[PDB]
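Just dropping this structure here.
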Amino acid sequence: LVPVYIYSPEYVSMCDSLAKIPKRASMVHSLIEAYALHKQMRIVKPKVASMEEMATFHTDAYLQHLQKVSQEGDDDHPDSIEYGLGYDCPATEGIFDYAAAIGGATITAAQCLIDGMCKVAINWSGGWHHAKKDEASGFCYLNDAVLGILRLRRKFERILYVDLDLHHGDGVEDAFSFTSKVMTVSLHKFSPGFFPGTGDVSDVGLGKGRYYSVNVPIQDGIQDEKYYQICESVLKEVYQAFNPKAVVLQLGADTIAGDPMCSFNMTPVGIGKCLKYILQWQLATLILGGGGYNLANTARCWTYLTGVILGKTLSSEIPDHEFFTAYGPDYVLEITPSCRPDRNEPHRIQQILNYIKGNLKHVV
Ligand SMILES: O=C(CCc1ccccc1NC(=O)c1cccc(C(F)(F)F)c1)NO
Ligand SMILES: [K+]
Ligand SMILES: [K+]
Ligand SMILES: [Zn+2]
């Protein structure tokens, strides 16, 4: 009944070493620790994922190339482009060890769930939902989300993946697009140009997995109240229809007000309400991070979200800790929405929601 918190020092230091997002793993843990929240959770050291574990989703040719690049680095290896490495996914040294750490942590979280050690397991350094079996994508080198769902499938016949990152959870969806055993649900920005340009509402899945993919395309400037209306509308239908035995929950904090992505206008209370709704099902629940590029706001969010998993209520004033200065000028936990318009027209949202109601009527 106490949640598992997947953490070691060596795990956090490796997750700090991915550029374009420096010292973020550390900032999140540092703030969670400063609120004394680790004292109410079970700290479990992540194992490193083996080649075989990693190969349950990914092709060996990809993993082997990823291993080579990690020792050397892009020069003397023009084969990189084939496997998704490039500017978006730098082919820098040490990444196969990061890949393995991340996949291992999500897998370790899933095993804690299977063993009955907990109802909730947390790996905030995970959530790398874009990676394909044989291709890096959107800064994701390894699909830990997929590796965890597959581990969960040993104990739990039906699994629900709910992806609340700003981006469409395309890699996870694609992995399970042809099966009814895993339902993927995704709320995301979907607009011409925006990555990855998939996950329109009409993306419903294929073959035996038709209607077992669900996608909510949302436009910029959505705030807490409206997002939760959309989210619990979709999730109420999904619970009754699909009836999941277990939940994998990606809570990417690039939807938050103040993020470089500057698309959605959410606060961690808005997401927290979506998280409470999934928690009240009292199912085995694997919690994952993901995108989150205003590093302080991301820690504010994921720290707040940990509090709600615990049922605790945190103080507004940020505790003094290693990265205290990053939380200025106000030094508070709460995030204020930007003053931008909400481009989601109500009629367009309602016809999206009714379409999903209708697709979920088919689920047996
Ligand atoms: O949000 C993501 C992946 C991120 C991504 C996908 C496709 C194209 C670009 C990105 N991310 C960035 O460009 C990015 C992320 C963090 C910081 C910056 C920077 F340029 F501001 F540094 C840029 N997954 O949920
Ligand atoms: K999403
Ligand atoms: K599916
Ligand atoms: Zn994202």
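Following Swiss-Prot, chain A residues are numbered 14-377, in order.
In case you wondered, yes, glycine gets a Cβ from its N, Cα and C as well.
One mutagenesis experiment named in Swiss-Prot is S39 to E, and its note says Decreases the deacetylase activity. What Swiss-Prot says about the mutagenesis result for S39 to A is this: Enhances the deacetylase activity. Here Swiss-Prot notes a mutagenesis experiment, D101 to L, with the remark: Complete loss of catalytical activity. Among the mutagenesis entries in Swiss-Prot is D101 to A, noted as: Complete loss of catalytical activity. Complete loss of catalytical activity; when associated with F-306. According to Swiss-Prot, the mutagenesis experiment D101 to N carries the following note: Almost complete loss of catalytical activity. Taken from Swiss-Prot, the feature substrate binding site applies to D101, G151, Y306. One mutagenesis experiment named in Swiss-Prot is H143 to A, and its note says Loss of catalytic activity. Look at Swiss-Prot and you will find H143 tagged as active site, proton acceptor, backed by experimental evidence. Residues or ranges marked as divalent metal cation binding site by Swiss-Prot: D178, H180, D267.
Buried or exposed, and what's around them? Tell me for each listed feature.
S39 (mutagenesis position) carries a helical DSSP state (H, G or I).
Counting only same-chain residues at least 6 apart in sequence, those with a Cβ under 8 Å from the Cβ of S39 (mutagenesis position) are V25, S26, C28, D29, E335, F336.
Around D101 (mutagenesis position), the same-chain residues at least 6 positions away in sequence with a Cβ under 8 Å from its Cβ are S150, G151, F152.
DSSP gives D101 (mutagenesis position) a coil state; it is part of no helix or strand.
For the recorded site, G151 (substrate binding site), the DSSP three-state label reads coil.
Secondary structure at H143 (mutagenesis position), as computed by DSSP, is coil. Long-range Cβ neighbours of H143 (mutagenesis position) (same chain, at least 6 residues apart, Cβ-Cβ under 8 Å): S150, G151, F152, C153, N156, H180, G182, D183, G184, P209.
Secondary structure at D178 (divalent metal cation binding site), taken from DSSP and collapsed to helix, strand or coil, is coil. Sequence-distant neighbours of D178 (divalent metal cation binding site): residues of the same chain at least 6 apart with a C-beta under 8 Å from its C-beta are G140, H142, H201, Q263, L264, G265, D267, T268, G303, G304.
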Other than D101, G151, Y306, which residues of the same chain sit close to substrate? List them in sequence order, counting a residue when its Cβ is within 8 Å of the Cβ centroid of the site.
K33, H143, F152, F208, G304
Residues other than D178, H180, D267 within 8 Å, Cβ to Cβ centroid, of the divalent metal cation site?
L179, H201, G265, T268, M274, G303, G304
Over all pairs within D101, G151, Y306, the annotated substrate binders, what is the largest Cα to Cα distance, rounded to whole Å?
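Between the outermost Cα atoms of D101, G151, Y306, the distance is 14 Å.
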What are the non-local neighbours of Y306 (substrate binding site), defined as same-chain residues 6+ apart in sequence with CB under 8 A from its CB?
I34, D267, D272, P273, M274
May I ask which of the binding-site residues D178, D267, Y306 have a CB within less than 6 Å of any atom of ligand 2, listed in sequence order?
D178
Could you list, ordered by sequence, which of these recorded positions: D101, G151, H180, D267, have a Cβ under 6 Å from ligand 4?
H180, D267
Can you check which residue among the binding-site residues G151, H180, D267 has the largest number of Cβ atoms within 10 Å of its own?
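Going through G151, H180, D267 one by one, the largest Cβ count within 10 Å is at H180.
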